[PDB]
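Let me begin by presenting the structure, written as structure tokens, before commenting on it.
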Amino acid sequence: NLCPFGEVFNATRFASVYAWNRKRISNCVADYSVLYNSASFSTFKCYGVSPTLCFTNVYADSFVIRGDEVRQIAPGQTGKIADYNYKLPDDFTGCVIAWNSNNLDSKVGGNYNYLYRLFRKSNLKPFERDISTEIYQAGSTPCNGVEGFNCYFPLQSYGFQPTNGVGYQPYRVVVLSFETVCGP
Amino acid sequence: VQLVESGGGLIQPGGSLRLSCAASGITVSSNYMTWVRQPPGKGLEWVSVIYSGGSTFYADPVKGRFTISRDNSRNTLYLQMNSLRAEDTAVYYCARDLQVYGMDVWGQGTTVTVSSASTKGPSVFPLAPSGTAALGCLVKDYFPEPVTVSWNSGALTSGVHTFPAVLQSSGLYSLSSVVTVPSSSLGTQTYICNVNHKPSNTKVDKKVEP
Amino acid sequence: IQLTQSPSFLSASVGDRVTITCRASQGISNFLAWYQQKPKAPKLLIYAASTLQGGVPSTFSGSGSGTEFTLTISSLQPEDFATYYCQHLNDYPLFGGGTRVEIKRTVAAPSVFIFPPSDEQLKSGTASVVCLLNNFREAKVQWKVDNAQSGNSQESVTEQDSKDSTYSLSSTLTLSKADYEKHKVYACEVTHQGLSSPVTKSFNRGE
Ligand SMILES: *[C@@H]1O[C@H](CO)[C@@H](O)[C@H](O)[C@H]1NC(C)=O
């Protein structure tokens, strides 16, 4: 039975990096050539493996980030997305694939539905997802649920706009992590 | 509430200085903390940022020479500047960057001067006259910057233009102080410029006469 | 990636409307901030292009999304006279060149004075010739030696006067005593709007 990669890649709606989606691909056969030979990808970075196997489980994590932020979807990277949104491990065996989504995820006036965490006290551990909407305490006084000075909402929108520069344009990113699944 | 900067001074090319930003009303660890510099007469430039999680980013000019640091116990942010160069001469500002909400809290500033020059007091020469008349003193060949020029021990305050100082190839500063006076008074009134350069303990009183 | 603040210098009077424009090379949406610096620490006025920071007067407004952004002061007030900077809100923060808002006044022609090198300095071996332009902002000084000068000149401009709202400029021509002794006529030619024709003040060495 073929692996359901189309569902992840051709999904109508992707998710915010803060709440990235994970699809477990198990008990299936997969041709990775079709994906590589699509030619629709800006980034096809594979770490620990060549273009060419067999793995216990395959995970397909998917989200939307800016183009200037795809660099952070790699092992050993630092930044707001890597540190506080999605982290790839230093020991990473897998492939990171990406494409521009301006036509789909950008709206005149801006798309305020894709959010990110700008505020977190600590860097995220690998493959951790924080979906907390708690108000951040940037100072001594406890925030107590009220936004204000030193009391701020941790999640912010990208406001993707079609006139945005490509680096600030939305990119759809699928991370294939290799941990039932074999090539043809 | 307040961000207080300290540590600025005079240093020579290749030297090292550490600047401190002491915070009240914000937590340095809980916030994105930034260093911004204003080269003299040139406007604002970013240098570095420490993130809440420890991630440090630096501007390409200061990349292998500067390190941003924090002490949560003292609520203090630091910039260690090493391999300093003349181009690193500026007023260094510390700020809290709420990234999408702007850099709201800023510090007063600390001045860093990097020069190969040595403290020298001013050589004061007369700028002398030939309607209205102009007479002046040239304060020349001095380092470091603070210079004060007064006329008639503070009694001549009108028509006085003490000009901003310029930096010469020598590495030394020169300024001019001028006063416009009635042509008639030139033979009736004494005009003495009183110049102080506290760095060399040089006080000079020079009489300008036609 | 490139931010250009267009009116580097602006002249206006209290109650006037002042518009400052910041242009980005590429679309940055609403990611811009506006700051004011009096000669002392920049102050944040506007974040997200249109949002006022608390306490900032309503006379202050932000507009723009994408490539072109503008800061507008509805009625300039005495304390609003200062320098204004646009910042791009990005992981790599960028600031604009800056805009200085200055008090407008009627055109005042400069008073031009030339001061010859002091005999005391000439003993040292350097000659400094000084030209004063008093109570005039755009002015041009041309040093001419024997009707001929570039690269031996430096100049300074005073900040606007509290009472006359005018500017003063000083220029120094630095020459070796030996070079000074190789020419006779030393002049300062000044071009300003108030001057209908350029004014030259000259001295002949040794009179
Ligand atoms: C998505 O749709 C295209 C339609 O031609 C198809 O070729 C592709 O296999 C689908 N899935 C993937 C993996 O992109």
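Numbers in chain A track Swiss-Prot; the residues on display, in order, are 334-385, 390-516, 523-527.
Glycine is no exception: its Cβ is also placed from the backbone N, Cα and C atoms.
Feature annotations, courtesy of Swiss-Prot:
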type	residues	note
MUTAGEN	A:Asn501 to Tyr	Increased binding affinity to human ACE2
VARIANT	A:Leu452 to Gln	In strain: Omicron/BA.2.12.1
VARIANT	A:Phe486 to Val	In strain: Omicron/BA.4, Omicron/BA.5, Omicron/BQ.1.1
VARIANT	A:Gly496 to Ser	In strain: Omicron/BA.1
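The distance from the Cα of A:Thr385 to the Cα of A:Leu390, across a stretch of 4 residues left out of the model, is 7 Å.
For the pair formed by A:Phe486 (variant position) and A:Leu452 (variant position), distance between Cα atoms is given as 21 Å, rounded to the nearest Å. A separation of roughly 9 Å, to the nearest angstrom, links the Cα atoms of A:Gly496 (variant position) and A:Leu452 (variant position). Its Cβ taken as reference, A:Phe486 (variant position) is surrounded by 15 other Cβ atoms within 10 Å in the chains shown. The model of this deposited entry stops at A:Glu516 and resumes at A:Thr523, leaving 6 residues out; those two Cα positions are 11 Å apart. Distance noted between the C-alpha atoms of A:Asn501 (mutagenesis position) and A:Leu452 (variant position) is 17 Å.
A:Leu452 (variant position) counts 20 other C-beta atoms within 10 Å of its own C-beta, drawing on all protein chains shown. In the structure as shown, the Cβ atom of A:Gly496 (variant position) sits within 10 Å of 21 other Cβ atoms. Over all protein chains present, the Cβ of A:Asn501 (mutagenesis position) has 24 other Cβ atoms lying within 10 Å.
Following the DSSP three-state reduction, the secondary structure of A:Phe486 (variant position) is coil.
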